[PDB]
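This report refers to the structure that appears directly beneath it.
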Amino acid sequence: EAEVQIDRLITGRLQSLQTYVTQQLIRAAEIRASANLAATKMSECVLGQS
Amino acid sequence: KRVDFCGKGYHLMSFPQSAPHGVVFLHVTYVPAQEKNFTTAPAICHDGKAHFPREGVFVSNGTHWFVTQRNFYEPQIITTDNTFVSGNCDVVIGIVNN
Amino acid sequence: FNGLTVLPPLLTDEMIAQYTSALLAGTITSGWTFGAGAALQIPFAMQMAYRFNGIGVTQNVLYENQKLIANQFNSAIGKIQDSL
Ligand SMILES: *[C@@H]1O[C@H](CO)[C@@H](O[C@@H]2O[C@H](CO)[C@@H](O)[C@H](O)[C@H]2NC(C)=O)[C@H](O)[C@H]1NC(C)=O
Ligand SMILES: *[C@@H]1O[C@H](CO)[C@@H](O[C@@H]2O[C@H](CO)[C@@H](O)[C@H](O)[C@H]2NC(C)=O)[C@H](O)[C@H]1NC(C)=O
């Protein structure tokens, strides 16, 4: 029956970990978009005149 | 006109190409080289009046003064057709008589 | 730890500051030509003259009102430093 209990714990922690990973992916995509915008601004407004 | 958007340097033109799951650009760009050094000045005071360049910049190799464009070296004699006058010169810093 | 860990970044802060100082010294000394080929020296007067000529105002204004502009810029940078 310890195997039953361990199955319960494993499935619960698996859903928790999956949720964390998905949130991390979304936030990383947003930060990448912002970084691309910042790179464009630095390449355009600094090395020249806008 | 936006620098360093497409290419590296001044931009001229481009050609597209195909690919399996993408596109390929061949930007044709313009890059200067073989630089030289000269002595500059912001304006010239003549007859009490300050003269400024219409476009370009004043340069000199030591003995004579010329006006040239900003991205290439071509010398022209200073005349009253490529320069414009604006008042008298007493506050400009760097004037040189000629 | 307790299961998780935080890895260090590849670039340390000193290198970042070095990059920023390089860019800033380059844009002070050469203008914008250092973004295309080799950097060329240019005095800081006839760089602001070009920048005004870009936005429509002729270059007479800068060479006839230099001290006022210098004071304006110094006061502005002092104010932003104090506000921060
Ligand atoms: C700066 O360039 C000018 C333009 O060529 C030089 O002036 C000429 O010099 C040659 C020398 O062989 C003379 O034959 C010409 O009569 C000059 N032209 C004029 C309009 O004076 C000048 O010598 C150069 N200065 C230096 C230091 O090299
Ligand atoms: C450019 O040359 C002119 C002509 O000599 C200079 O004008 C005079 O220069 C003398 C020399 O210092 C002064 O004493 C006079 O007051 C100036 N004006 C007049 C009406 O004679 C002018 O100063 C020279 N420019 C520079 C920057 O030296």
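The residue numbers of chain B are those assigned by Swiss-Prot, with the residues present covering 1038-1135 sequentially.
Determination method: electron microscopy, 3.6 Å.
A Cβ is built for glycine as well, from the same backbone N, Cα and C atoms used for every other residue.
Swiss-Prot gives this note for the natural variant B:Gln1071 to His: In strain: Kappa/B.1.617.1. Sequence-distant contacts of B:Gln1071 (variant position), defined by Cβ-Cβ distance under 8 angstroms and a gap of at least six in the same chain, do not exist.
Among the sequence features in Swiss-Prot, the natural variant B:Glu1092 to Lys is noted as follows: In strain: Theta/P.3. For the recorded site, B:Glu1092 (variant position), the DSSP three-state label reads coil.
Around the Cβ of B:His1101 (variant position), the same chain contributes no residue under 8 angstroms that is 6 or more positions distant in sequence. Annotation of the natural variant B:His1101 to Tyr in Swiss-Prot: In strain: Theta/P.3; the original residue is retained in the structure shown.
Quoted from Swiss-Prot, the note attached to the natural variant B:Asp1118 to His states: In strain: Alpha/B.1.1.7. Around the Cβ of B:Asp1118 (variant position), the number of neighbouring Cβ atoms within 10 Å comes to 8.
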CB contacts for B:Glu1092 (variant position) [other CB atoms within 10 A, all chains]:
9
Cβ under 6 Å from ligand 1: which of the variant positions B:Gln1071, B:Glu1092, B:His1101, B:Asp1118 qualify?
B:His1101
Do you know offhand how many angstrom separate B:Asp1118 (variant position) and B:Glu1092 (variant position) by C-alpha?
11
